[PDB]
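In what follows, a single structure is set out as structure tokens and then discussed.
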Amino acid sequence: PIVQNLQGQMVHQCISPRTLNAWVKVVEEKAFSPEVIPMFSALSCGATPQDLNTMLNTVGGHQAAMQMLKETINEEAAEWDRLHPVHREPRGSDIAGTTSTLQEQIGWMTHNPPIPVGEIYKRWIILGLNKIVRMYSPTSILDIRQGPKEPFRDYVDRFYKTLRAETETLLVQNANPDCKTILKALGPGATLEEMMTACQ
Amino acid sequence: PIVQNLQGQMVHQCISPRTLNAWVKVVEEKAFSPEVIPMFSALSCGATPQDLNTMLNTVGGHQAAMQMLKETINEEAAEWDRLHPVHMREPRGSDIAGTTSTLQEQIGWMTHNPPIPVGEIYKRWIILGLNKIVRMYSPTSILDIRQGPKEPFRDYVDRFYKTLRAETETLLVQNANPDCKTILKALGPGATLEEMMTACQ
Amino acid sequence: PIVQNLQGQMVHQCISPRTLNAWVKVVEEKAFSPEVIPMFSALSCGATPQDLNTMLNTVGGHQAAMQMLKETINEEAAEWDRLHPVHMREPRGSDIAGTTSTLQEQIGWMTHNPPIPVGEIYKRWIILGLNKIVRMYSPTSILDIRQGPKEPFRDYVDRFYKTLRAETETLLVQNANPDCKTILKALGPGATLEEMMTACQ
Amino acid sequence: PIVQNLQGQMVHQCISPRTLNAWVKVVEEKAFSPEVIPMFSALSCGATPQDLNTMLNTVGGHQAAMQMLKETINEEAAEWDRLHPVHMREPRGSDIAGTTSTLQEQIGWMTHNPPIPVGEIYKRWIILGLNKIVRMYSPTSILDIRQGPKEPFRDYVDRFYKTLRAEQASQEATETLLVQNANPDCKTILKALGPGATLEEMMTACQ
Amino acid sequence: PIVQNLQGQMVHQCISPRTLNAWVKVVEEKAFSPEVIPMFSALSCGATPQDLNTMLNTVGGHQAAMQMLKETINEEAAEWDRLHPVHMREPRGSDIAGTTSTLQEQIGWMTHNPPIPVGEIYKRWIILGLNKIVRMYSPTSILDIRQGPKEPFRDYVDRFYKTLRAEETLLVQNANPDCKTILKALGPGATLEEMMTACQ
Amino acid sequence: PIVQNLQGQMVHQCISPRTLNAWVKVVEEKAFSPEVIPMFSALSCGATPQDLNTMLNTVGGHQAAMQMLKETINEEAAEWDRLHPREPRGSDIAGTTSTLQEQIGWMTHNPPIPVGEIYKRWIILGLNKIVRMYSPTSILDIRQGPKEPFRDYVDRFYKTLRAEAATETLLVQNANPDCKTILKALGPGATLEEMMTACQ
Ligand SMILES: Cc1[nH]c2ccccc2c1CC(=O)N[C@@H](Cc1ccccc1)C(=O)N(C)c1ccccc1
Ligand SMILES: Cc1[nH]c2ccccc2c1CC(=O)N[C@@H](Cc1ccccc1)C(=O)N(C)c1ccccc1
Ligand SMILES: Cc1[nH]c2ccccc2c1CC(=O)N[C@@H](Cc1ccccc1)C(=O)N(C)c1ccccc1
Ligand SMILES: Cc1[nH]c2ccccc2c1CC(=O)N[C@@H](Cc1ccccc1)C(=O)N(C)c1ccccc1
Ligand SMILES: Cc1[nH]c2ccccc2c1CC(=O)N[C@@H](Cc1ccccc1)C(=O)N(C)c1ccccc1
Ligand SMILES: Cc1[nH]c2ccccc2c1CC(=O)N[C@@H](Cc1ccccc1)C(=O)N(C)c1ccccc1
Ligand SMILES: [Cl-]
């Protein structure tokens, strides 16, 4: 990421081994489950475009997903080039880090006024990662139906987990006959707290 | 969370990997046992509303509970909007929860003079919601905690006050077993838990 | 705990994830064995009353013991109120325990000149209470620690002074077995534990 | 790596135990899989030539690979000597690799003004050599990655671009080949999307 | 241990959780094996007498050993009182051990000019006591370390010098008949390197 | 190791718990495999002679090896005394007869007398002797198996070479009949890359 030294000039702080390993391990364990994205964002805090690429390059498997991410980056970079025509001023390929030095990236971010190439590129990466989360989502919301002997609590967990990866009235629909009858009896506009308390 | 840099202006300190992982692991291991809340508060110390959302978003399972938490946030945000009507701008409820406010704005309000502590306010709402989650996921009721025939008093008191925390001193005596109960009544009114435990040992 | 920033004002340093987890894990593994207390004190170094409560609240089980600790806190707080009658304000007992005082107030009193160390005072009460817990949960009495027939002296001395710490030098000799006891009396009065152990080896 | 002390002069910051162990463990677990290189680069950030050698020397096995790396270093060092003929002294190839230069000299060149970044140059050679190792230890060729009859497209694309990365060694016709080596059922659906289709669209189609 | 703050005055740095735990765990795993002492010294680097007591108090078992250590501290404290008779005050033996001195006083003496290093002195006494504990808890005597019939010399030498550390020509004596004959043939003044190479 | 404080004078930085534990664990896991030495050097970076002794003393087993190391230290210290007849003698460099403040003295002195780097040189020299003895197989006995890959043989070759010009030609000699014939066909001066590629 980014620091000001004792000499006054702003220079690249080396990305830490804890952070490097943290990001590698989350992707190993959680793949591209929704919670990986908030974590990516947090671990890549204050990151230069170089650092962002470092973090993505440390991911070992999942090359289909990472290739999809490349395409989303290439798309968002072209969209930037369209809205910001060269008349230095950072183009899309400079923001993604393909055609810009580290000192330039430090330049734009630490410049006054700040051109936050790191936060912009992260926005594109996250945008791409979300697309990956949505595709790799295994089950559809429609197929989450409460089992006969399944607790409501466990069904609601499965419902809103599936919902996050990919509505309040559907939760009632896909409940089992016994809970469904109790849920309809509470009437319209009932809170999840009340619904869960009822089927306990 | 929040720091003043060498340049003088107050800026966002990146939430640390230790802290991120600490919060993830407690929720993995302890789920929503009462002791998770104090820990959440402590790990989310000095947190901006963005950081609070980061921490909640890093939680993977428990989406029923997190959805209940959303509703409590939406309720407390509407209650704020009601008491603080809109006329550096004045923060509405959706700005405090972080849905409609930038990081620089959140830094703004908290580091502003006078301080409008949006982080501490939002944390209050989150904890309020988390408490509701602790209370629901509490399995047993206080009335059903009764001392077993061959159960030690020590173990019963543990089970009593554990159940009490998740969800009075005279009830502890009531639900004791016949042998200890007789010894406890003999100590008389106003006896300390120390004395009661010492007696049934 | 507590730090002075670059701006000059003293502000709350967020309690670290290492420290939080350290305290949780010691209590998980060691329960309330005597060595937990020195560790609690050390981990809670420079702690505000808020931080002390954070640390106690992160403990999950043992609610009987923690309830005893509450009573000791309530007693010591009432004793403070008695000796310091209310006439930056002057801190009452409930302000020291952190129930009726803000973080900024606690920072206030501790960093004030002259320093009113509410953190060190409250820690004194907590430790006082924790000691009572250590003393009760102590299973065996010193009088019942007697050396076995085929037990090594080394192992007996371990059991003796372990029991002594949780709850004299001449008693150690008394409760030794007939064979070692005869060798120990032969060393004569004023013998060091080193010499005594060397003798029965 | 490298730091300025309180006395003003620039001095060697001792390479950290986290970093040392991080590099040892990645090589133990991942051997010379493509992702090891980005990590080597990142862990060896701001490293002097001495530190780079420290890191390579902490690797225990793989001595065939490390011997190949030595040869690549010896080649790139000779190429440097050729382009920079000897006429604080001017650093030759053996000084950049750290065989014939002190730590204080290496600090010298890197912290000098203008900066002669011997550390970044030597890292370039090491990575160049490591890439050759990744490329050789790459088991399968891109042409032999063909989608199975009951294999998901997702899994095939993973296998495709994994193999592509190792052979090109994390460095950038191939998009059209992905369609070719797909199975008859997906291939027919993929051709129907027409030219210039994104991988997102292709994957969505064969799902 | 000990630090100078931004205000200029020297103040107590809180003993770190890594250090606390490090010391606890070594004593759990290694008990009072000889290598524990160097580690105690290293972990207790720059420690005030308070901190030294903190570290000893965090040890849970081994109360026989810790009681022996107390006696060694009480002895060395009395020896100090004898040589330094009371006439910022002058530190007596009970002040060095931390029983009758405040933290601010201990900071006082150590950071004073000239430095009265109460921490380093007390550590010397603790280590002196710990060594006595190592020596007693040493299970085997040097005389009973004899090389087995099918035991390698390497393994015997390990067992020899391990036992020696806890408590030269004898090393040759207690070797087995086959190696002993080869060792005597090398003649007097032979290095361990040469001896080990011979019986390989 | 060694630092300058806020007061200006150079003082002993306490050796870290990470570093202490790192060195203990490598020796536990890797014993005295060649890669332990580079790691020892790296972990003992900027170390005073005291710190070097601390690190060696934290090693628990292997007392035969550590005793060999003592002898190498005693030899190199006597060699120093011979060539250099306050001014640091050999026993002062090894840390047996010199205080920490003296060691800080010589290293931070101007001109710098780097007693730490000198003593490390002796330790490493001794450690190398230990690596060389504990090396199980000789280079001559590393011969390629009938169904063994060349890759695996080269690994075994250069591993054995590290523990213990003409050597490059021997690699070809001890290869199996099928690869050996392919290797000779490449002709003199062939790179290991080319040789490995050929027998694949
Ligand atoms: C965690 C989660 N589950 C979902 C299910 C369906 C759709 C989206 C989601 C999300 C992401 C999700 O919405 N996360 C929340 C943060 C959050 C997480 C957990 C509990 C409370 C607040 C968020 O990012 N923001 C901005 C937010 C904050 C307050 C109210 C509403 C939204
Ligand atoms: C831990 C616990 N058990 C309970 C049972 C019923 C209701 C609440 C609880 C709580 C939370 C609980 O009350 N925790 C205590 C802190 C505490 C915890 C453990 C021991 C001593 C002090 C607390 O937060 N405060 C402000 C407090 C402190 C001292 C006296 C009174 C209150
Ligand atoms: C990861 C990977 N797979 C490949 C296959 C063939 C050739 C090269 C590769 C690489 C390395 C690879 O291309 N890594 C990317 C970083 C990256 C990795 C993963 C997803 C998104 C961005 C990179 O270094 N840069 C400069 C980059 C940045 C944005 C767009 C395009 C390239
Ligand atoms: C650990 C322990 N065991 C005991 C048995 C009976 C009474 C008290 C205790 C204690 C607490 C205990 O006495 N701890 C010691 C520290 C200590 C621990 C272990 C060995 C040496 C010194 C202590 O805090 N102080 C001030 C002390 C220091 C030196 C001599 C006497 C007292
Ligand atoms: C480690 C060890 N084994 C022993 C066996 C018998 C008696 C004492 C010991 C010791 C303690 C021991 O002697 N440790 C050595 C350090 C050391 C450790 C390992 C190898 C080389 C040097 C030491 O502290 N000093 C001052 C020393 C340094 C060089 C030569 C001789 C002594
Ligand atoms: C690792 C190793 N295997 C060997 C086998 C026989 C003899 C020596 C060795 C060594 C030590 C070894 O030679 N290590 C290398 C560092 C190194 C390690 C691995 C790959 C590239 C560079 C080294 O220290 N230096 C100075 C060096 C640097 C570049 C080229 C040649 C030597
Ligand atoms: Cl860690």
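Chain E uses Swiss-Prot numbers throughout; the residues present, in order, are 133-219, 228-307, 319-351.
So how was this one determined? The header says X-ray crystallography, 3.1 Å.
The backbone N, Cα and C atoms fix where each Cβ goes, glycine too.
Recorded in Swiss-Prot as a mutagenesis result, E:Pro166 to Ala carries the remark: Loss of infectivity. If you draw a 10 Å sphere around the CB of E:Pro166 (mutagenesis position), it holds 21 other CB atoms from the protein chains shown.
Where Swiss-Prot documents E:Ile169 to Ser as a mutagenesis experiment, the accompanying text is: Loss of infectivity. Taking the Cβ of E:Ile169 (mutagenesis position) as centre and 10 Å as the limit, one finds 18 other Cβ atoms among all the protein chains shown.
One entry in Swiss-Prot concerns the mutagenesis experiment E:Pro170 to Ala. Its note says: Retains infectivity. Counting only residues at least six positions away in the same chain, no Cβ atom sits under 8 Å from the Cβ of E:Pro170 (mutagenesis position). In the three-state DSSP reading, E:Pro170 (mutagenesis position) counts as helix.
Its Cβ placed at the centre, E:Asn185 (mutagenesis position) has 18 other Cβ atoms within 10 Å. Mutagenesis annotation in Swiss-Prot: E:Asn185 to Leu, described as Loss of infectivity; the structure shown retains the original residue.
Spatially close to E:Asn189 (mutagenesis position) yet at least six residues away along the chain is no residue at all, judged by Cβ distances under 8 angstroms. For the mutagenesis result E:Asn189 to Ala, the note given in Swiss-Prot is Reduces binding to human NUP153 and CPSF6. Reduces infectivity to non-dividing cells. Retains infectivity to dividing cells.
According to Swiss-Prot, the experimentally introduced change E:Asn189 to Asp is described as follows: Reduces binding to human NUP153. Does not affect binding to CPSF6. Reduces infectivity to non-dividing cells. Retains infectivity to dividing cells.
Under the heading of mutagenesis, Swiss-Prot lists E:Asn206 to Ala and annotates it as follows: Loss of binding to NUP153 and CPSF6. Within 10 Å of the Cβ of E:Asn206 (mutagenesis position) there are 17 other Cβ atoms, across all protein chains.
The DSSP secondary structure for E:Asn206 (mutagenesis position) is helix. Under the heading of mutagenesis, Swiss-Prot lists E:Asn206 to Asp and annotates it as follows: Loss of binding to CPSF6. Does not affect binding to NUP153. Retains infectivity to non-dividing cells.
Looking at Swiss-Prot, the entry for mutagenesis of E:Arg305 to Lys says: Retains binding to FG repeats of human NUP153. Just so you know, the Cβ of E:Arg305 (mutagenesis position) picks up 17 other Cβ atoms within 10 Å once every protein chain is counted.
Following the DSSP three-state reduction, the secondary structure of E:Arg305 (mutagenesis position) is helix. Here Swiss-Prot notes a mutagenesis experiment, E:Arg305 to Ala, with the remark: Does not bind FG repeats of human NUP153. Loss of infectivity.
Here the C-alpha separation of E:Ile169 (mutagenesis position) and E:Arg305 (mutagenesis position) works out to 12 Å. Using Cα positions, the member of the mutagenesis positions E:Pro166, E:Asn185, E:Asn206 nearest to E:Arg305 (mutagenesis position) is identified as E:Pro166.
Listed in sequence order, the mutagenesis positions among E:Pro166, E:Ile169, E:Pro170, E:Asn185, E:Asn189, E:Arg305 whose CB lies under 6 angstroms from an atom of ligand 4 come out as E:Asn185, E:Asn189.
Taking CA atoms as the reference points, E:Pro166 (mutagenesis position) and E:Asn185 (mutagenesis position) are 20 Å apart.
Checking the mutagenesis positions E:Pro166, E:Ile169, E:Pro170, E:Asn185, E:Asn206 against ligand 5, not one has its Cβ under 6 Å from it. Two residues, E:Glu307 and E:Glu319, bracket 11 residues absent from the model, and the distance between their Cα atoms is 15 angstrom. With an 8 Å limit on C-beta distances, the mutagenesis positions from E:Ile169, E:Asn189, E:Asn206, E:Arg305 that reach chain C are E:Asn189. Cα to Cα, E:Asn206 (mutagenesis position) and E:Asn185 (mutagenesis position) are separated by 14 Å. With a threshold of 8 Å between Cβ atoms, none of the mutagenesis positions E:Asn185, E:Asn189, E:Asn206 neighbour chain F.
Among the mutagenesis positions E:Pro166, E:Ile169, E:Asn185, E:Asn189, E:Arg305, no residue has its Cβ under 6 Å from any atom of ligand 3.
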